[PDB]
Amino acid sequence: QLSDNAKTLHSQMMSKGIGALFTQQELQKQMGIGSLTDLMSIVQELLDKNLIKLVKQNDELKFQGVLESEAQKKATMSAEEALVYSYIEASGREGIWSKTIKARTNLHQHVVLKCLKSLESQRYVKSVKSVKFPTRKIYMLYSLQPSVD
Amino acid sequence: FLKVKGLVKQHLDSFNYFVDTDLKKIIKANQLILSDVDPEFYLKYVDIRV
DNA sequence: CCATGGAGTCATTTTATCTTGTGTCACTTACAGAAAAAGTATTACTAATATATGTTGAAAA
DNA sequence: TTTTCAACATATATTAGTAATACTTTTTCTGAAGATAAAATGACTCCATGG
């Protein structure tokens, strides 16, 4: 059920969520009882309904629990920022840099600027000028700044 | 034979077949240009005439 | 002490390479973006002027 | 109905003063055949031990 499996599949996330290492294989590890296209229909919608997330690492694709703070955050973010923003926080520590976001998003530097500045007013990302040469202004989450110097 | 089809068709007829046919085909190859921004825009070539 | 094994040097090919190619007229036609600096366009005011401009509409035929 | 008016209005430009903001610029500032050779080929020989 959309709301039931929404809240109980959010319950395995809010309890543990198999940490960050959680992949879709761990779904069948806990609840595999659901049919494939159904549990995936509600996975797809809860990611659309921003009650779950997906992280890109290693084998398969990771999932995690997400609350309305960052959920209404990203749904409030534009369609431009949509994949952009959540892709930025993937670094979370070392940040990421201008042109290396351009190729990954397949946009210009024309547009990726204005959504960045939008995120600057948003203050969910902060300008960071790191050890390597100050041509960069790498961008990590406005909240977190673990870094090498 | 030579009265109907002139002595030089070679430069004539190929140039005619150009200005009539290929010009219509060249834009028929690229009739759409949209740069990447403002997903609602497009410029569609349709006709060529001289 | 001597035949052996192993290597070290030393001719020897076969591949990778570069300089040429008759003479004479006579016309011809450094990437891009980033930041700092400089400067400015509104952004209100009268306040006179006199076109443009739009609309509209009212007024007349 | 249509046309002329009118009329209403509103920019348009000057000169100011601010003051503040926003906004573009500019100016740094860096992230064709026959020699020549090179190497693989191979034979020679110094020099090793051992029956």
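Here Swiss-Prot sets the residue numbers for chain A, with the shown residues being 10-158 in order.
Recorded method is electron microscopy, 4.1 Å.
Backbone N, Cα and C define each Cβ position, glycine as well.
Annotation of the mutagenesis experiment A:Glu89 to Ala in Swiss-Prot: Cold-sensitive. Abolishes interaction with BRF1/TDS4. Spatially close to A:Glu89 (mutagenesis position) yet at least six residues away along the chain are A:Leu116, A:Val120, A:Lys123, A:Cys124, judged by Cβ distances under 8 angstroms. Secondary structure from DSSP puts A:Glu89 (mutagenesis position) in a helix.
Counting every protein chain shown, 16 other Cβ atoms lie within 10 Å of the Cβ of A:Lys135 (mutagenesis position). Swiss-Prot documents A:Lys135 to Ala as a published mutagenesis change and attaches the note Cold-sensitive. Abolishes interaction with BRF1/TDS4.
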